[PDB]
Structure formats: C-alpha cells, structure tokens
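A.B. asks: This structure is in structure tokens; I'll ask about it shortly.
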Amino acid sequence: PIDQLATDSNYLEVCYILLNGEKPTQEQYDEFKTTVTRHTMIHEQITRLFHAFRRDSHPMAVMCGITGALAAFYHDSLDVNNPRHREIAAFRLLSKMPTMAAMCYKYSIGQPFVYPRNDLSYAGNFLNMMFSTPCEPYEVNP
Amino acid sequence: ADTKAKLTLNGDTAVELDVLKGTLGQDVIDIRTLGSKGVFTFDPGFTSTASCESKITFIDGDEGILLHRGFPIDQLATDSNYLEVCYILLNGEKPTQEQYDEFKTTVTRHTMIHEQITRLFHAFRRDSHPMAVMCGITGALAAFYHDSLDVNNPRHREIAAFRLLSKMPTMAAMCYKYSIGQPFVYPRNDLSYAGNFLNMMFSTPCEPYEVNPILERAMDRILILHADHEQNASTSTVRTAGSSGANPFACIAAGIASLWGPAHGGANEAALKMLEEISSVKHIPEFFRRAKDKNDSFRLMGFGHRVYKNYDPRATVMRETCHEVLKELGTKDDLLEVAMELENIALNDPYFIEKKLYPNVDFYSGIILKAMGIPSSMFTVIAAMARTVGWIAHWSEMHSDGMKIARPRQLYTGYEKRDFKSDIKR
Amino acid sequence: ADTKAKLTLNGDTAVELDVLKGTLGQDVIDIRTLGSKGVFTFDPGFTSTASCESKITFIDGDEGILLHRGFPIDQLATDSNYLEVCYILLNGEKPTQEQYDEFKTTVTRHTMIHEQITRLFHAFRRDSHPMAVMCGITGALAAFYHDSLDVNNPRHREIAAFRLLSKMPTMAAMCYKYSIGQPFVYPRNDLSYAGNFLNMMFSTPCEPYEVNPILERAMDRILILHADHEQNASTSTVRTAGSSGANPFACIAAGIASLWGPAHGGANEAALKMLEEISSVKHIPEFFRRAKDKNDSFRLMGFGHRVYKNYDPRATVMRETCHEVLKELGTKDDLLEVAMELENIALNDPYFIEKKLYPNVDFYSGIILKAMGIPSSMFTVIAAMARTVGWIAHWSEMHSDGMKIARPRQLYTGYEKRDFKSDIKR
C-alpha cells in the first residue's frame, strides 16, 4: 500500500522495489544505492546545452529539451533489445534526473550549478543541489 | 546672520531674493524665480551655483574639514569599518548593533551577481583595462536586473541600493582576475567586506588564502576614506543623469566613467610620456621619471587637490595606515623607498612647496595597494568601487527632494534665422 | 537695448555684474566670478541658470521655433537629408559638394562593429530590452576602441565622433535582430544612411531586400526630426559627464540611459497599467485603454511637451509624412485608423485641450514606425541613434569652451561637526 511505503520507506528503496518487484535486503540495498551513486554526474558537454536555451525558458521546457538530447551523448546504451543496455540506461536516467532537474532551476534563476554529493541522501542531495551556493554552507534540515 | 533674510537683484526692476542659510559653510540666494521673471544668470561650471540642498558631506578645503553626516572623516576611519560608514552615509545616523546586523545581513544577501552577467566578461578582450570593463559591466546590469528600475518607486531605489552596494566588490574582483587569467572567486559570507574583497582578488583553488588582519584593516580604511567626497565632478554627473530619469545602474556607470575620465583624458602619455624616459636618462635614481615627469602636474599621481588648500584631511590616517602595512609586508616592501623619497620631495621642493603639490590620500593608498601586489590598473576600480555608496546616497537624496530634472539655460550666440537651400546635389 | 549694460547684487553693499547678449533669445547675467566672494546662487534644476554658451540649436518654446545652425527645422526636414543635417550640426554651415562627399565617404567606411563586439551582444538575454542592450553595448565601446578616449585631442575627438555616427545605426539595428532572433546584417556602402538602416532592420538572407522610396524618405525625416533638441536633460547629461574628461562613448551611453529614463522610470505600469485594462472594459473601442489610461499624462505617448507651448515644430513634416506612408502601405494600416481618433481626441477632448496635450512629433513618428513594422521598444532606440549626432555636437562644443569642469556648490543643511562613538561589534 502506498501508505506504508511513504511512511516506512525512503525513495531509493521504493526505486529498488518498483524495479525488481521485491523489497531489498541491506546488502541489495547497499549495492543498488552504490550503483546509483556511481552515475550521478552528467557529462560536461551536456551541461553546455543548458547555455543554449534562453534563460527565460520554463524549466519544464528545458527538461524535455535536455532529456531528448541525452541519446546523443550516451549513445552506447541504446540497444533496447539488449538486456545489459536497458540496465545501464535505467541507472543513467535514474541517477541523473535529480541532477538535471536541479540544474533546470539554478539555470533559470542565474545561480551556479551544484554537483552531486555522495555523502548525501537522494532527497537531501536534491535539496542541496537546488538551494546551496558557493557563498556559504547549506544545512539540510532533516 | 547679517542678511540671512533677503537681498536684491537689479537689472531694470528690483527683485526680492531670499537668502537661505546652511548649517555649515556659505549661504545662498534663492534664484529659482528669476528664470520665470525673464532673468537668467550665467555660470559655466556651476562654480557659483548650488545645484541642490544636501546633508551628506560637508567640506571646507581652506581648513581641511571633511564630515560624513557631521562626523569627521578621521574618527570614522579609525573607530569604524566600511560597512558601518555605508549605513551611516545612507541613513544619516550610526547603527545600533541590531540595525547593523540587519544592514549587514541584507548586504550579504545580495553579493552573488547573476551568472549570465558573468558571461559578458568573456566577451571583453582579455587585454581590456579593467576600468573599461567596469563601465562595460555596470552599464549592462539594467538588462539583467530589470525589475528594480522604477526610480520613482521607493521600494525600487532600496533594492537597487543594495544590489549595487553588495555586487561592486564582486565585479571589481572579477575585473582583476579576468585581466590576469585566474578563475573568479565567489563571495564568502563568513568574511568581512574588506577581507572578502582581499579574498576575491587574491585567492585561488590551489591553496587556502590567509587574510592577514593588517592588510584587511588597511583595505577597509582605503574604502572608508574613498566613501564620498561631496559634489565633485563624477557625483555631479550621477545626480544629473539620475534627475533625467536614468536608472540607478546607469547613473553609477556614468559616475564610474566621469570618475576615471582624467585617467585616460590626459594623453596616451600625459603622465605616461616620462614613464618611458626612465630608460635613457636613468642615470639619476629618481628625478629621471616620476620626478621630472610632471611638466603638467597631476593630483592623479597623488600630489595636490583642487579642493583642500594645504592638506588632504583623508591622508592623515591613510599615511598612518601606510606605515603599518609596510611594517608588516616586511622584506617585500623595502624597494618601495621611492615613496619615502617622493614624499620628501613633495615636502621640501620649492616647486611643490610653491604650487602646493602636497601628497594626497591616493598617494598613500597607492603605495599600500602597490605594496599589496595590486596593479595600477585596479587603483581606479577600487576608488570607484568604494565611492559607489557615496553615489547611491547622493542619488537617493536627489530623489527625496523631488528629482528636479536638469534643464539649464544657454546663451545662444549662433546664427540668426537663415534660409536653407541645399548647396549639394547628392 | 535695455539693461544690456549691467546689473547689481546687494547683500548689504553693491556688486556689479555684466549682462552678455545673445544673437537670439534672452541675454544672461554673468555671475562667473561671484564664487570668489563667497556669494553663491541656489538653483536646483538650473532653470534660471545658463550652464553654457551655445551656437548649435535655438528654441523659442512659445513661438514653437526650432532652429539648427539657424536653419529652420522644417526647412532641413523637407529639403536636406540626415547626413547633410549631421554635417550642419557638427560643422555649423551647409556643406559644399566636396565637403559633403568627403564627409559621407568617411562615414560609410567605418560603419562596421568589431567582430568581438558581436560576442558581447550574445552574452545578453534574448528577452532583454533593446534599449538596455543598446546602453550596454555603448557603455562597453571604450574597452575596445581604446585609441580615442583622449578628450583633449581634436584628432581623437574627431575620430571618436565619426565612429559613433557610422556605427550607431549598425548597433541599433543589431539590437533589433537579436531581439527577434534573426541574423545581424552588414551595412551596404551603396545605400543611403536611412535606406541602409532599414535594410539592417529588415534584411534576411532568404532573399534580397528592396526598400520603399517613400519609406526610405520617411525614415530619413524621422532621423532629421530627432538629430538634436538643445539643452535638455539628456544633452546636459552628456555635457556634464564630458566636463570631467569622460571618454566620448561613456558620455553617449549616458545620453541614451538618460533619454529613456522617463520610460522605465515611470513604473512597471505607469503608462502600462491601463494597457492591461483593455480586456475587461473593452466595451468601448477607444476610451477603454489609451483614452482613459493617462491618469498621470505622458508626452512619451505623443501628447504635449514641456518645451513648446501650443505645438511641436517637428510635428509639421512628420505628420505630412505620416499621411504619405499610411497611404503607401495602404491595406496594412487600415486598422491603425485609431491614429485619427487619438489625434481627434487630443484636439477636441477637453481633457487634452485643458492640459494642452497636443500631438507632438513622437505621436506621428510612432505612427510611421508602427506602419513600417518596428516594435514599440525600438522607438527610443532609433530616437537615441538619431540624437547622437546632436550629443556629439554639444559634447564637442563643450570641449572647445575651455572645458569648465562641472563643480557645483550645495546648500548644506545637515549635522554640524560631532564626535563619533560606535555602539556595535561586527
């Protein structure tokens, strides 16, 4: 039931559950969480597509813009009929969305992009990528 | 207090002119009615015309007096820091710790400049004199900060004041980094205005930067001492651009330009021509260049000032400050004994002693900056940077009074109405 | 020959002042040496103070008279051309064939903007106002063309000027193309000033663009009617800034920011608030917006002007031209028939007869520009582009007048000296 999942679980485990059909053992969770963390940083050239969209752009128009241009950069994980390829894609898209969404916001407001922090939870990392700046430390309120 | 009531003008009919009094300085004759009464005075330069009523800065050159809201520049420089002087100048009073904290927090809240603006920097050629980049960047701000342009709206002037207040040190720091090829440094909240600026100018990503407490005070002082200087030329332009509607960002850009006009306006070799004759006649370790140079003297080298008669009041604490810095940067400040020699010259040479080419504030500032690795290309940027509060205040004041648009008269001396019949056929 | 002799000021004793006469208009009371007696005048706005002697343009506000070098505006606007008029403003007399042809040549050979400035443009937002971009690029011209900021050099000055006249249009049109998303167009040395501008405004790679003679002629008259307009706030801004030795460009950039100051300075909805209430109360096809809008009247919409009493002398030709163009573009300006109704309202509506809101030149310039297909925002841009030849005439006339530095006084009414004691710790 969505109720228990929301109260007793965190987003990352729900990702595992949804994708595999079962809840994760601490080991599977660690392994899943580490893989995700292993693919958070988006290629730097892609970050150059952001400076081509007008600043005024509704962030959601930039998200469709950036996501539809990924295939050009991540061209090796496109054999949809290949099982290993679907998996690499799953994690690529899984890991990088919070990164790109965070950039969409920063970009529209004129602040510098913030990189993914490994020592931060999926949710805390996102709060951190959306609101912190290089001018002062950001306190992720629990 | 003899005629602080009235007086009379007589052309063909006697006009009753009220005499207005100031709390310090000379009095004035309210002539805002002659115009209508078909009477105009003639004063190119406005040397005999009060352009406004002000409460910000009082000067008395003959006696070397300089007050910011009644406070002598000396105390302000020693007992205060740049940020408080900003508050004082802007509000007319010293701040209570609470008002200070609130003022200091707001400033801190607007230090980072929009990133797109940072993309205008890469369009200017690297070689650009930083001060040409500062007028370039400041005059392009209005395009980015388009919501704080209703100069007639009180909330708008305030947002601008802080925007321009907070971001100048940031932009000035970038102007320097850019010209030298190092990465830009962001504003640090845990750093004082002065220390943050030293940090934004000199640190790199390769090693931690140690803000020396000494230089940090010498910088602050440099900043307080260049805060404002009454209705000088650049400030007159500010109020003039502003009275004609012009947005705040554009006013400062205009002020900034009017400020360094005498820098390049002298000549491609004004005070530069002899900076090149320090190679063929360098047989004498001093009178070769910057001692035989000034054929056309310059207060821009730090000698003399058209305002103060015998001495620049601001230079007192600046000379003291200069001493500590040299006494700190130890074995890196030795060669700089030409400062010791130059002063001595400005003090004991008949010419100088005659035309009063006394060392002014910028003389000691320059040495401090020069002793700080800072390039002469940045000297103006700092002065203007610091002078920005002085401009914002004067701009804010002009509005409160009513932003009386600039519409001076002229004495037409050209042709009388003549007929036109094209002399060309092309 | 009345009081053309002298006059006297009496504080408690007499003082005799001259009364220099002009070739036209009012003569002025010379008060140049008063300052050297402590005696000062008080005149915020300078409306009873001749700030200079000029021989460029003459205006008798009440007689609706506009003279340029003596040549009636309507005579130039009808039988001359922009450059020939530019030559008259800068040279004081109508040119010979050789003088003109020479001038023209020089102007077409320097109409390009450094390839590096193209990049600056790109660093701006696409949604930026074409006027802001316009200020930004002009305030940044100093960081590039750094071979002519020496104001005291007639060579530099003459070059600096010629660059502005040649490049301003290229610049103005480029703000447009960037504002709409079309590629920039390079000038054509074969076309006229006006025809060349229209081409850069509307030329597209897709095919050759042919300018309409009536449209080409119309634009040239829009320019002529904007080339100069005496000592207004914007020219005074160019004059004051220049008095300090500020490079040519910085002074031109201030004139622009000053020229549209009344526009943005109004407010996010000054003459815009009611431009939004044309949706809920559009039951009446006219008095709904631009007929019920002005609660705080505006000469910026084309109604009235402080300078003239009954009419604008520039509106004569511009209106006649306005008829030929609507007539020409015919079935494209059928809808823009509200032009005669606003002209009708201004003329008859009591609210306009009461406030003397007569259609000035910007009323019909606006009509012609809308007809040609030029966005509203591009109006003060084109207006400023046209006025720059005038700004240069003044700024240059100023640099020949011994260049008196604008150093005004002030009625100081603030705190008398008082010691400073800070009660904070931060």
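What you see of chain C is 2-427, where the numbers are those given in Swiss-Prot.
Header entry for method reads X-ray crystallography, 2.3 Å.
Using N, Cα and C of the backbone, Cβ positions are placed for all residues, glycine too.
According to Swiss-Prot, the protein carries these features:
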ACT_SITE  C:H306  active site
ACT_SITE  C:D363  active site
MUTAGEN   C:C207 to S  Weakened NADH binding and inhibition
MUTAGEN   C:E208 to A  Weakened NADH binding and inhibition
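Help me picture where these features are in the structure shown.
C.D. replies: Close to C:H306 (active site) in the fold, though at least 6 residues off in sequence, lie C:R300, C:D313, C:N361, each with a CB less than 8 Å from its CB.
Of all the Cβ atoms in the protein chains shown, 25 others lie within 10 Å of the Cβ of C:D363 (active site).
The Cβ of C:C207 (mutagenesis position) lies under 8 Å from no Cβ of any same-chain residue at least six residues away in sequence.
Spatially close to C:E208 (mutagenesis position) yet at least six residues away along the chain is no residue at all, judged by Cβ distances under 8 angstroms.
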A.B. asks: In DSSP terms, helix, strand or coil for C:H306 (active site)?
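C.D. replies: DSSP call for C:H306 (active site): coil, neither helix nor strand.
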A.B. asks: Going by DSSP, is C:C207 (mutagenesis position) part of a helix, a strand, or coil?
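C.D. replies: Its secondary structure by DSSP: coil.
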A.B. asks: Does DSSP give C:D363 (active site) helix, strand or coil?
C.D. replies: helix
A.B. asks: Can you list which of the recorded positions C:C207, C:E208, C:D363 come closer than 8 Å to chain A, going by CB to CB distance?
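C.D. replies: Filtering C:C207, C:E208, C:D363 for a Cβ under 8 Å from chain A leaves none.
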